[PDB]
Every structure is written in C-alpha cells, then in structure tokens.
Amino acid sequence: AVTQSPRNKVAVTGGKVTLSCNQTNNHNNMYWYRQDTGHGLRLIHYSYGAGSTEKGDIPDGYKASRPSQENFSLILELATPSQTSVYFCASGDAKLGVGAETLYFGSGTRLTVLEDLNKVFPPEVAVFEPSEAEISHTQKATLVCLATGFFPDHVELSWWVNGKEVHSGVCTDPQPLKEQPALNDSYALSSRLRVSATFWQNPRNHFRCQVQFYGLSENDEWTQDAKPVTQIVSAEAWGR
Amino acid sequence: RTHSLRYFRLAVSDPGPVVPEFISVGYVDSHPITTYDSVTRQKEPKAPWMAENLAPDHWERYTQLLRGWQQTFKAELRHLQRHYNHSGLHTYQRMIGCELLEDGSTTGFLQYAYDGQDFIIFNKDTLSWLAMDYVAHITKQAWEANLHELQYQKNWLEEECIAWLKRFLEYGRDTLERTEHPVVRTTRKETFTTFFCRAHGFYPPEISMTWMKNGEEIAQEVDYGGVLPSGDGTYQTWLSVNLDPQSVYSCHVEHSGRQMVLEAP
Amino acid sequence: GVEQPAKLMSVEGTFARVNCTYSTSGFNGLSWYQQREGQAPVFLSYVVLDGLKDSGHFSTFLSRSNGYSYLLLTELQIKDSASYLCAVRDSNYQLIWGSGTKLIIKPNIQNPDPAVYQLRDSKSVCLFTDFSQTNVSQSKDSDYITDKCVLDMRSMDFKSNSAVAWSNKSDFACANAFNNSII
Amino acid sequence: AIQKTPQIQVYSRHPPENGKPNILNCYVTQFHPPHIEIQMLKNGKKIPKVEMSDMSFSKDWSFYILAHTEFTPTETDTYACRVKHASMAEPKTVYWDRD
Ligand SMILES: *[C@@H](C)/C=N/c1c(NC[C@@H](O)[C@@H](O)[C@@H](O)CO)[nH]c(=O)[nH]c1=O
C-alpha cells in the first residue's frame, strides 16, 4: 500500500536528504510525521493534491514537494542532528470529508544525522551454543545470539535455521541496549532461540543468526583506513 | 427570533465570466461572512467584524480545506454527469448549516442539488441520505457505507456548527444587532388616487406598516412591496391603498420600538 | 492538547482498557491506532458520538462532555502488546496526536522453574529462563543485563520468559546474585 | 436543465427627488442557472458605471444579485434594467417608475 524510500539513512550534518513516499491507494492527502520519544506524532508537511504543498506543526528545516499524485517527498536541504527521528508517511481519502479520515501509515524511515561518519561501526555477531544443564533439565536448547558494537541502531536480527527464517521460538530484544550512555553509544542487541533438544541432537540441523546492518551507502566518503557500508553479518551454528 | 449559519457550495462545468468553477460563501442571518472561489483560491471575510475577530490562522487552514474541497466538489459533478450521461453546463450545489432558534431548539440540515433541483438530503436523526432519483440512490448507498462519516456529520450539524454560530453572533453583535430607524414619507400617485407609504434606511429588516382609514379602520384593500435591500446595509418598503375622494387615511409605521403615524394627502 | 498514559500491564488472556483524555478546542472525532515496536501505526477504531462501539475483539467508548475515551481490548495475547495512540480532530481539523500507551502483556506461565544456565560460546553468557512478577533489573557495574522476553514455541504450548546477561570478562559468573534476586 | 425566470425590480436607494443625486438599483432574484448578464439603461443608452454585487445564494437553490449605478433623476430621463438569462430566449427590460 504505502511504502517509503530510503528505509534507513545515515547522513552528515549539513547534507542533502530526500525521503520520498509512494502510495497505491488513490488518495489525495499525504502527510509526513516524525515520532520522537517524548512527543507524539508531529506533522511536518502534508498535501491535499498534486502540486499543492502546505506546512505543518514543524516545518523548521524541512521542505516537501508533491510532484505527482502518488509521490510526496520530504526534502532536507541542510541536514542537522536535531532531525534524527523515525519518519512516517501517511495517506487519507479526501472524499470522506475532513473529519472521518483514516490515515494509512507507511513503514518507518530511521534517519540519523552525525557530525563525523567515522563513528559508524558495523556489528559483530556471536552465536552461543546451549548448555548441557538445559538439555538435561528442560530438554530445550534455548540458543542465544549477541550482536555487539554497532552504530547507529539501524539493524535487524533474524534467525535462519537450515535456510528457513524461523519465527517460532525467537524473542529478539525490541530495544538495543546502549553499550554505555554517552551520546553515540554503540548499542548491542540480544536474541534467544529455544528449540527442542531433539532438534539440537541431530548434527544436520544448521543454525544461523543473521543481522542486517543499514549503514553508509556506497555514495559516501571513507578514505580513512574499513568502509562500514550496508552489509549482512552472520555467525553459523550446527547441532551436537 | 432565530439565528442561522449556512455554507453553500457551487460547482459549474463551464467556468464562464462572473461565474467561477467553484464558489463557497458562508452566511449568518442572511449576511455574507466568508467567500472563496477558484479565481482567488483564498478564503476571505465578507464582513469587517469577521476579519477583526478571526485570527490569520483561521484564514489559512480553511483555505487549504476549501482548496481540497474544491477538487472533491468538482469531481462529484463529473461523476454525476457520467451517470446522467450529461454534457455541457450543469450545476452542483450544496447547503450545510444549523440554525439556533429561540427556546433553544436547534436544527441541522445538509442537502445537495443538481441543476437547481434537489438531489440528496441528509437526515441527522436517521443517519441516512434521502434520494430523489435512481442516480441519487447509488450515491446514498455509497455515502451510507462509511458510518464514520454519517456519525461525523451528526456531530458537526448538532454540536460543532452551533458553537461557531454562537461565536459568530458574539462577533459583530454591534452590526448584527444594530438599530437604524426609517425615513417614512407618504406620497400620492393619482389614477390614469393611490397613496404610498414608504420607509427608507432601516437595518433591522422587520418593519410593520398598516394604513388606517378614518380614525380607526384598517384598510384591507392594500398592496405590499417586500423589504428590498438598498446597498448601504439598510432596507426599504412601501405600501399602497387605492383611495377615493372621501370626506382620512393615516399610515402607521413601527420599527424597533419607534412607532410613527403619518398623514396622507 | 491530548493527554495519555504511558504504560499498562495486564495478564495474558485478560483485558486492558487504555484511556485517552483530550482538551482540544473543538471535537470532530477520536481515532485509535495501534503501533507495535518496529511496525507502523494501524487504524483501530474511530468514534465521534457518545457510546460504546462493540467491534467484537475490542470496543471503544467516548464521553464528549467529560472529554474522555477508552479502548477496551479483550482476549489479549502476546501479539497485542504494543503502543496505542489516540488522535483527536480540532475544530479546524488538525489531528492532535497523543504520546501513546505502551501496553505490555504478562505471559502466564503454568510451570515457573527459576533456573539460571550458562551458555558456552562456540565468552559465557548467562540465561535466566522460566521466571511474571519476577522483575529483572539492569544492574551493577559498567560491564550487561537485558530484560524479559517471551518466545512462543508454536510446536508446543511453550512460552518461556528468558533474559540474557553478559559481561566483558571481569570474571563474573551466572550464579552472581543479581539485584532482581528472585531465588 | 431546470431554469427559473429571474425577477427584476428596479428602484432607488433613497427617496427620489428630481434634481437631487440618487442611486438606482436593479434587484434580480430567483434565477437559475447562475450565469446571467445584467445591463442598466438610460434613455436607451447603456449605463457604463453599473456595479454588481457578488452573486449570493438562496435556500431555494436560486441566486440573487444587486446591480446599482449612481444617477441623477429628472422629470424626463427614463431608466431601465436589461437582464439576459438562459431561462429566456430574449432579454427582458424593466423600466423604473417613481410616482
Ligand atoms: C470557513 C469558515 C469556511 N467553511 C466552509 C464550510 N464549513 C463547514 C465544514 O466544516 C463542513 O461542511 C464539513 O465539516 C462537513 O463535511 N463549509 C462549506 O461548505 N464551505 C465553506 O466555505
């Protein structure tokens, strides 16, 4: 229905960031919100039709344009760290009056504006084998994967057992703990996978912890030493 | 007494001169307060007591809504002309508003019109739309398919609309409750004799004129001209009585507590 | 303009009413949205007249004069643990968004076996599994404690409360009596 | 589709006085469709200072407009108000009467 591009972005202070939105629902109204911890959803710019563009509650430092009916891009001419937020694009049918409007939100866009891109670190995945005390006691393995030392938190952990993305016994931490609370803090995230010991006894069961990291795009500058670009890091595991 | 707030909308399929494609004008007690049309693309106050009490934010948000509502309203005219297989010039009109009567009993109305004739009428008590032709029936079933809207309509027509009106009447109470007394004179137009009793320049458009025969007899063979507007915000009226050379006529005029009796030669 | 709680707790399989109290100038509607962690808000219910909207697996009440509405969520499961947003429409048609209430659902465990295991690394993390009233706390020195998590092994009726604590060396141990200290 | 014949009413804003300046009105009402042409006349010629009010709405789905030109009445000069509307195949002219 409603999609957003780019899904994640890591910009520098004083850069050009264009967050575009596209809709399939034939709606004349499209919006741009930002969700921050203390405040609720706050409007930035909206549009009631192709070409028309109006201001919202926070138009400071933000520009928007609706080239076609289906597209309403949010332009950040001069990027600044105070614009780091998760942005949401919405839609609404203008035929249902102006009061009964049901906003159809697109998925988030995690934007992070940094002073120096040298702080962008990719994660390090470590997969831990179960305990024999668990198998003798619970008869369920409860494996654990740790992804430590990544910044920003634009990551997504996923388990891939024998080529299939399992979602049964997976409870990944929803919020990644900061390594130490000092501004850019190189968060780490944990996740647990709890399979039956029989699934662990067979040495043919292949276990893996995949962490997708959304970092610097290829159209960046990393002339110093590493290139922490968008990559997938995983650590494998086998049964015993 | 009674007070009302109405918002009309017009859509024509031929934006000719002196008639824009989309017009929307609000009225309070038959007095223009607001205006919008596709030529200006901006909501503006039609009364000075509207521009002084409504902050510049109220003239910036409702413009955006009207700009969106303009696209919707012109779209609905196209959709109807398809159902009727109509081409050329056609009118799509809308009336919405409430009126606050004396004794507190409020009402709420919302109805559409196509080519001057009623098209569909909303019932805030039954939460349903009334259709006049089969095309209006297809509209009814589509509009009655989003209960979020019908319930929204009832709230505005009953709660929200009155709050605006009470707010609006307090604004320009000096103008809406003004009192200007008439200039009443009597003339003589003989047959090819008819006496005329004319009043001029009264703002409260409720004035009584009764032409009295002898000392006490209401002349029943009289003619009446309505309270025509003048242009300066005042009104005017006249009344005639075909006389006969009898061996005494007097015009009785009362307006806002000023009663005046006039001769008649 | 719109005020809302920030937290709510209720047992799995029971209900939870989430409140909303607006102070807008006018009122044209009240809409509830569900936003769940990384996902985006999903419309739930819209209410503009006074009364209760029996939508089935949930309900919505509105009091116009009091300026108050609550969402009654029933037959709760784990997937329903999210944040709930109420937005009200201004007299000039502006959505005033609330701060959102984070509803957390307690996983009812039929066999609480509080046991802390030590996972070998193939680095020794510590797992605190099978502990609802057992509240965990991020604790101690600079060197890491996580919070409770619910995994629903769909093969069986298993739903275990797990937690993982690790430290950068420091010669810590899984048997280190933590501040939670459920014992 | 549906056309309602307009109602032309020519009068003066103030009591007429032959020699004293005044203003002559033309109050056209109860007409639909809203497209209309109004011309005021003086002894046959077209008065070029006709000022028209903004078109107003009515509860009965008709429209009304007030057209007015400043003038100076005499005992000989005649005035009228010509209106052209789709409800009529020819323009209708109404002359002013003072009495
Ligand atoms: C600004 C004062 C102009 N308002 C205006 C309106 N206002 C009423 C409108 O809010 C309701 O009709 C709507 O909520 C119900 O759908 N209506 C109108 O038709 N034209 C106007 O200019």
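Going by Swiss-Prot, the residues shown for chain B are 19-210, 214-268, 271-288, listed in order.
This deposition comes from X-ray crystallography, 3.4 Å.
A Cβ is built for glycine as well, from the same backbone N, Cα and C atoms used for every other residue.
Where Swiss-Prot documents B:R27 to V as a mutagenesis experiment, the accompanying text is: Loss of MAIT cell activation. Among the features that Swiss-Prot reports, 5-(2-oxoethylideneamino)-6-(D-ribitylamino)uracil binding site is placed at B:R27, B:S42, B:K61, B:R112, B:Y170, B:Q171, with the record citing similarity to another entry. Under the heading 7-hydroxy-6-methyl-8-(1-D-ribityl)lumazine binding site, Swiss-Prot lists B:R27, B:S42, B:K61, B:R112, B:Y170, B:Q171. One mutagenesis experiment named in Swiss-Prot is B:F40 to Y, and its note says Impair expression of folded protein. According to Swiss-Prot, the feature pyridoxal binding site maps to B:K61. Look at Swiss-Prot and you will find B:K61 tagged as 2-amino-4-oxopteridine-6-carbaldehyde binding site. According to Swiss-Prot, the mutagenesis experiment B:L83 to K carries this note: Loss of MAIT cell activation. For the mutagenesis of B:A93 to V, Swiss-Prot gives this note: Activated. The structure shown keeps the original residue. Annotation of the published mutagenesis B:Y110 to I in Swiss-Prot: Impair expression of folded protein; the original residue is retained in the structure shown. One mutagenesis experiment named in Swiss-Prot is B:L128 to Q, and its note says Impair expression of folded protein. For the published mutagenesis B:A181 to E, Swiss-Prot gives the following note: Reduced MAIT cell activation.
Its own atom aside, the Cβ of B:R27 (mutagenesis position) has 22 Cβ atoms within 10 angstroms in the protein chains shown. Checking the recorded positions B:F40, B:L83, B:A93, B:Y110, B:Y170 against ligand 1, not one has its Cβ under 6 Å from it. B:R27 (mutagenesis position) sits 11 Å from B:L128 (mutagenesis position), taking the Cα positions as reference. Take the CB of B:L128 (mutagenesis position) and look out to 10 A: across all protein chains shown you find 21 other CB atoms. When the mutagenesis positions B:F40, B:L128, B:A181 are compared by Cα distance to B:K61 (5-(2-oxoethylideneamino)-6-(D-ribitylamino)uracil binding site), the shortest distance belongs to B:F40. Here the Cβ of B:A181 (mutagenesis position) has 15 other Cβ atoms within 10 Å, regardless of which shown protein chain they belong to. Among the binding-site residues B:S42, B:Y170, B:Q171, the residue whose Cα lies closest in space to that of B:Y110 (mutagenesis position) is B:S42.
For the mutagenesis positions B:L83, B:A93, counting C-beta atoms within 10 A of each C-beta gives the highest total at B:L83.
Residue environment of B:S42 (5-(2-oxoethylideneamino)-6-(D-ribitylamino)uracil binding site) contains 23 other Cβ atoms, counted within 10 Å of its Cβ in all protein chains. Here is what falls inside 10 Å of the CA of B:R112 (5-(2-oxoethylideneamino)-6-(D-ribitylamino)uracil binding site) among the mutagenesis positions B:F40, B:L83, B:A93, B:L128, B:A181: B:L128.
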